[PDB]
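*Asks:* Structure in structure tokens, see below.
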Amino acid sequence: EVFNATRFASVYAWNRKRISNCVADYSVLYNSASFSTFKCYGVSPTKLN
Amino acid sequence: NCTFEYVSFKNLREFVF
């Protein structure tokens, strides 16, 4: 609902959604080809699930 | 600044917090 949402806000006024109390898997971010760029900087991508 | 949110005589109800 934050990645497949219909409308987003601008870059100067961006939407801030606090995600907590759930399961962070991120595998849909690795396998899906709908993304053009996917870069993790502070943490290795595979050590998240 | 919300960090969590959840939404679901005759009687004696005891509680411990």
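Sequence positions for chain A are given in Swiss-Prot numbering; the residues included correspond to 340-388, in order.
Just so you know, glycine gets a Cβ as well, placed from its N, Cα and C.
So Swiss-Prot lists the following for this protein:
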VARIANT   A:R346 to K  In strain: Mu/B.1.621
VARIANT   A:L368 to I  In strain: Omicron/XBB.1.5, Omicron/EG.5.1
VARIANT   A:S371 to F  In strain: Omicron/BA.2, Omicron/BA.2.12.1, Omicron/BA.2.75, Omicron/BA.4, Omicron/BA.5, Omicron/BQ.1.1, Omicron/XBB.1.5, Omicron/EG.5.1
VARIANT   A:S371 to L  In strain: Omicron/BA.1
VARIANT   A:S373 to P  In strain: Omicron/BA.1, Omicron/BA.2, Omicron/BA.2.12.1, Omicron/BA.2.75, Omicron/BA.4, Omicron/BA.5, Omicron/BQ.1.1, Omicron/XBB.1.5, Omicron/EG.5.1
VARIANT   A:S375 to F  In strain: Omicron/BA.1, Omicron/BA.2, Omicron/BA.2.12.1, Omicron/BA.2.75, Omicron/BA.4, Omicron/BA.5, Omicron/BQ.1.1, Omicron/XBB.1.5, Omicron/EG.5.1
VARIANT   A:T376 to A  In strain: Omicron/BA.2, Omicron/BA.2.12.1, Omicron/BA.4, Omicron/BA.5, Omicron/BQ.1.1, Omicron/XBB.1.5, Omicron/EG.5.1
*Asks:* Fewest other CB within 10 angstroms, which one of the variant positions A:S371, A:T376?
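*Replies:* Lowest Cβ count within 10 Å among the variant positions (A:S371, A:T376) is A:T376.
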*Asks:* For A:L368 (variant position), just give me the three-state DSSP call.
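*Replies:* DSSP assigns A:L368 (variant position) to helix.
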*Asks:* In Å, rounded, how far does the Cα of A:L368 (variant position) sit from the Cα of A:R346 (variant position)?
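*Replies:* Rounded to a whole number, the Cα-Cα distance is 19 Å.
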*Asks:* Given the variant positions A:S373, A:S375, which one is most crowded in terms of C-beta atoms within 10 angstroms?
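*Replies:* Neighbour-count leader: A:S373.
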*Asks:* Between A:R346 (variant position) and A:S373 (variant position), what C-alpha distance do you get in Å?
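*Replies:* Between the Cα atoms of A:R346 (variant position) and A:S373 (variant position), the distance comes to 16 Å.
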*Asks:* List nothing but the one residue from A:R346, A:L368 whose Cβ has the fewest other Cβ atoms within 10 Å; the candidates are the variant positions.
*Replies:* A:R346
*Asks:* Please state whether DSSP places A:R346 (variant position) in a helix, a strand or coil.
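*Replies:* Its secondary structure by DSSP: coil.
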